[PDB]
Amino acid sequence: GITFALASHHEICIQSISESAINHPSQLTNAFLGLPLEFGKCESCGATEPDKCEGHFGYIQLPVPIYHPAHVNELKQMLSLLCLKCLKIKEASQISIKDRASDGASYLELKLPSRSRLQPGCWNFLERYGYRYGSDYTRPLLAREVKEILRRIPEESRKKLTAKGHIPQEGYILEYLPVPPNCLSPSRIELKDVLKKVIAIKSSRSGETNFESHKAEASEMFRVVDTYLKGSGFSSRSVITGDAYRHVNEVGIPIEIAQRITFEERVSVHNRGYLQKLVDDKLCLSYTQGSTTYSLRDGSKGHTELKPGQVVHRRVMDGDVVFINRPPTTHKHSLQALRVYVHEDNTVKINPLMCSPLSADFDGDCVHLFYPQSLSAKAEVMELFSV
Amino acid sequence: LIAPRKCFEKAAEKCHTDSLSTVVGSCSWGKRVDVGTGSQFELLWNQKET
Amino acid sequence: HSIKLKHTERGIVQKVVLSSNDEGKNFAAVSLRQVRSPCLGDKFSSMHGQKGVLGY
Amino acid sequence: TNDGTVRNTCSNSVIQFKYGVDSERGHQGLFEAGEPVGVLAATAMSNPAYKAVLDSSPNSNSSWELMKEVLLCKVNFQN
Amino acid sequence: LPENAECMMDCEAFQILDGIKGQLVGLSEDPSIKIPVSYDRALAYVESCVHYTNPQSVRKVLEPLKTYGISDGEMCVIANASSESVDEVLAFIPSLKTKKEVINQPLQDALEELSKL
Amino acid sequence: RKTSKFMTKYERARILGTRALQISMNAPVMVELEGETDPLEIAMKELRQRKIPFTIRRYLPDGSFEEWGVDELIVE
Amino acid sequence: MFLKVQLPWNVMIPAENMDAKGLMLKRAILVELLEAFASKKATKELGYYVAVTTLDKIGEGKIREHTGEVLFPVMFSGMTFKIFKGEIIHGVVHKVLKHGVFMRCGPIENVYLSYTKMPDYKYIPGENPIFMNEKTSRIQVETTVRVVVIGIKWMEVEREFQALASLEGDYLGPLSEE
Amino acid sequence: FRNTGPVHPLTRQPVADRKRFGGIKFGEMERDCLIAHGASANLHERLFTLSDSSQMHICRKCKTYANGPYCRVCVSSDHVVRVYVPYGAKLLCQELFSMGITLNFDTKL
DNA sequence: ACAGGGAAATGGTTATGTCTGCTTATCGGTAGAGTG
RNA sequence: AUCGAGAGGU
DNA sequence: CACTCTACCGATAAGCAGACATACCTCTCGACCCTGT
Ligand SMILES: [Mg+2]
């Protein structure tokens, strides 16, 4: 069972195999992120085909603290649920918490009740843990204070948090921004804009975080919280007609469809001569040996020797089983296994006796006739889906 | 069924998931489906008669 | 880089017409003709609603 | 499951003790142990509704509506 | 290491590998199986480092040392050391400067056993 | 454990599939009925008898397992 | 030095050797264990595998899909080889160089012996690289030397253990037969 | 028709332009009918073999997705597991790691 | 005529029901404790 | 190659 | 032993925005703007 968790900055730093930070626009198309583009080279892995490219992540040095937008409720409840704890190592009963919606940003508010009187020396733990910025009712709570109060966790708090159903991680403050690989290539434009904003703000930093810096520590948060946050192989579809002069388990197939699609089967000892007399007359298309595939087109002057390790796919002939899929119908009876029949026309022959299990009239309906590939799938379709 | 972002973030903040064998994982992660031919029964080979 | 015919495209070239506009953009079109006779699977219809597929 | 009782994949919960009537009559039905029925009952309940509502039948409209009503009842409801 | 993990002594690999090389004739005579490359190397190593001939007598005479509070690691050390002098055991483990004055007697016992056998 | 002692169709399909896949991997047949064109017929004639080399191991929802040989089980 | 370890392994066995008599199946599975074990070199946590002596328990085999082969999970006990820090080991030297010698300690073939810690032996150039000291002692091929390991280093590309020896000391001499 | 050929550059699936080759998409009705019939082998076959197939790796000790394979904390890639995972789940975990949610793939083998 | 940043607005306001869910006023309903 | 829209057989 | 007076939990509506167009599959026909050197 897969388990979800939060991405802490240390985990992003460990996952990031590159040591250099991404600061320039041209660094997004470098070589250590795989080969999803049409032109370029790789330095990390070097898998030349796109089917082997998995992608490599990255990180951006971001020294500014940003709150997690969609996890403000989790922090709210985790801060409201804890009992009153004085000393975190190893008058505060009426404390309340609220939020302010300032330009879309969800900032936490530590507001005191109006019935209580304000005292400059109260909450000495907040004073020793951080400097009091706002001496009024509006106090901007910086994420550093939250990280500092949440860094040292006692045993009882750990037990109660593991019992309630949550767990705090070092990922609420985004310090290392994970950058997705180039497998995807407006998101790129927003990434470029936010990169320009963060580099401008970093160039506009001088000293510790004060009011003169907090006045410029706003647009970043607003830009963060404003806009920053299957097919199948085998297939066949054609018009179906009526044919009541054949068995119920027999269904027709055109020439080109039977010529294109094949049926995979492993080489056995009981059919040593049959496979040879089928492969010498050039009816098969290709054959796979180990991890490489060899075609059966014109150009081979050497005889195709039989080997149990070399798998072959035989063209569908009388003796193959297939199941069909109809327009959506509640009944599972619509899916059925029928033997294939060879003919010269291009349409499919369906007897009128199969109209009650299905729902397709001969008025122009379309079906989806599939092909089993594995021999286990062959047994499954011949035993379960059979009439 | 509904907007995937809210349920995904809820599962992320929950961080508690048990080992279950429903349709989830069998059709999205490649796990063997636990109904039909892939139900709870094994095929250990016996050496006594062979 | 040239346009290659896809699956259901085949025929005998019946007309090749080439032309340009005032903006200096050369155009060109090739028309391919196929003649067909009713074959199994082709839908027919009358003046009164009934509609069916040739089956034999 | 193999025990003959209807089991659930989550928390190993039991829904029914045996799938199949145990009256005086006896028939060897196609229902076996390792066979899913919840999906089968889902399709077999969605089929009749479809017909009743695809046709414009007003007699079947009342019948379909009652079935629709029983399929929308909720734990919390008001007036 | 598992619960049934014990360090092997000397000349047991000699005997076992001599048995394997005796079987090697029929093993190579059968074209179904190929000969490994590690057996002959290990047997050359054990013939270059063979010192004892009987495991049972040396085991029964060293068992009192196992009772004296000696584990099997240093047992293998003194077995593959052919230990007998005080300088040899000093150069083997330099951390015995404080306990040589009591460990000299097991060294004399080992010398006597090696001289007897 | 099981009083009915009836083989389900799903286990039958599984064992026929694995028997065909085994006989299709350069392995001789237990019965002397070689010469077929498809491995499905070989697997069917093999399961039609009682001599089957492998058996099935059922699982219990309580968290245990019970063995049941194919020799004592009967097939329809 | 040689440690007895019990470890589970999923051995692959085809079905062309399936017969009624069981001793043939036992010989087949044994020779398949041997041919599968004589293909790798060693491991990082366990060490050099030497051989297998006795089988403990036989386990029932499971079938694999898409390939038609049965896998036998068998519990067996085997012999391994591992060298530890500070464990003095006897080795024979084969190749001599300018900066050190290439001594052979059983299967390991990359035990490095640094020359900077060689106070008494001096290098003599010529066809045969040799080291001679005041005690009239030589270290060459077929000659065993007693060294003390000070460290071990692993290599993932060669699958070998790089051990560095030490020769500094007082009155160091070769072993004398009695 | 379709035996093999090009796929989608994003989802690694057969394209919708069925003029040449291509290939239809597996619908929910097909999966519903398959689970109703009680089939698991051919379902996984059509879901992995004929569809987008790939590979995945993680440390036995660590609980993160390892990109051959290398995890940085436990440098010893000697303890890795290779399990068959389709490309859809790979894109999903990639997108979740891009958003900021890590995945703990609990694997027995 | 092309590289680089991320903008460019025009006021306007009479024209799917029907619902689930989330967040605010409104109504009582207490429940004490100043008095008595 | 990509996106969106429109027109279709079920 | 009766009175009044405001702190606290409910029930309330009561207002507030959203949210939604079964599914398999076919074909053709156009797709960001203002400004500086
Ligand atoms: Mg119709």
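Swiss-Prot numbering applies to chain A: residues 16-105, 125-219, 234-277, 318-475, in that order.
Using the three backbone atoms N, Cα and C, a Cβ is placed for every residue, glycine included.
A:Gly49 (mutagenesis position) falls within neither a helix nor a strand when secondary structure is assigned with DSSP, and so counts as coil. A:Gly49 (mutagenesis position) has a Cβ environment of 22 other Cβ atoms inside 10 Å. Swiss-Prot documents A:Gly49 to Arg as a published mutagenesis change and attaches the note In nrpe1-12; decreased DNA methylation.
Residues annotated as Zn(2+) 1 binding site in Swiss-Prot, with similarity to another entry given as evidence: A:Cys57, A:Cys60, A:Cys68, A:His71. In sequence order, A:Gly49, A:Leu50, A:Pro51, A:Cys60, A:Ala62, A:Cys217 make up the list of same-chain residues 6 or more apart from A:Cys68 (Zn(2+) 1 binding site) whose Cβ falls under 8 Å from its Cβ.
In the three-state DSSP scheme, A:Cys101 (Zn(2+) 2 binding site) falls into the coil class. The Zn(2+) 2 binding site annotation in Swiss-Prot covers A:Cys98, A:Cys101 and rests on similarity to another entry.
For the recorded site, A:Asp453 (Mg(2+) binding site), the DSSP three-state label reads coil. Among the features that Swiss-Prot reports, Mg(2+) binding site is placed at A:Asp449, A:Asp451, A:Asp453, with the record citing similarity to another entry.
A:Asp451 (mutagenesis position) is surrounded by 11 other CB atoms, counting those within 10 A of its CB over all protein chains shown. Under its mutagenesis entries, Swiss-Prot includes A:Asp451 to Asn with the note: In nrpe1-3/drd3-3; loss of CNN DNA methylation, but no effect on interaction with NRPE5A.
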Integer Cα-Cα distance in angstrom, A:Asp449 (Mg(2+) binding site) to A:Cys98 (Zn(2+) 2 binding site): 70
Nearest recorded site to A:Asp451 (mutagenesis position) by CA-CA distance, among binding-site residues A:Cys57, A:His71, A:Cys98: A:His71
Among A:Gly49, A:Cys57, A:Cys98, A:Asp449, A:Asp451, A:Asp453, the recorded positions whose C-beta sits under 6 Å from ligand 1: A:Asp449, A:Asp451, A:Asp453
Chain-internal residues near A:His71 (Zn(2+) 1 binding site), provided their CB is under 8 angstroms and they sit 6+ positions away: A:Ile32, A:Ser33, A:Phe47, A:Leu48, A:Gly49, A:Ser59, A:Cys60, A:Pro215
Most crowded position, judged by CB atoms within 10 A, among A:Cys57, A:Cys60, A:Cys98, A:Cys101 as binding-site residues: A:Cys60
Fewest other C-beta atoms within 10 angstroms, as judged across A:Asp449, A:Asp453, which are the binding-site residues: A:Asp449
Spatially closest candidate among A:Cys57, A:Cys98, A:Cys101, the listed binding-site residues, to A:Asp453 (Mg(2+) binding site) (Cα to Cα): A:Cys57
A:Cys57 (Zn(2+) 1 binding site) and A:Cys98 (Zn(2+) 2 binding site), distance between Cα atoms, whole Å: 54
A:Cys101, A:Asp449, A:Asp451: the recorded positions whose Cβ falls under 8 Å from a chain C Cβ: A:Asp451
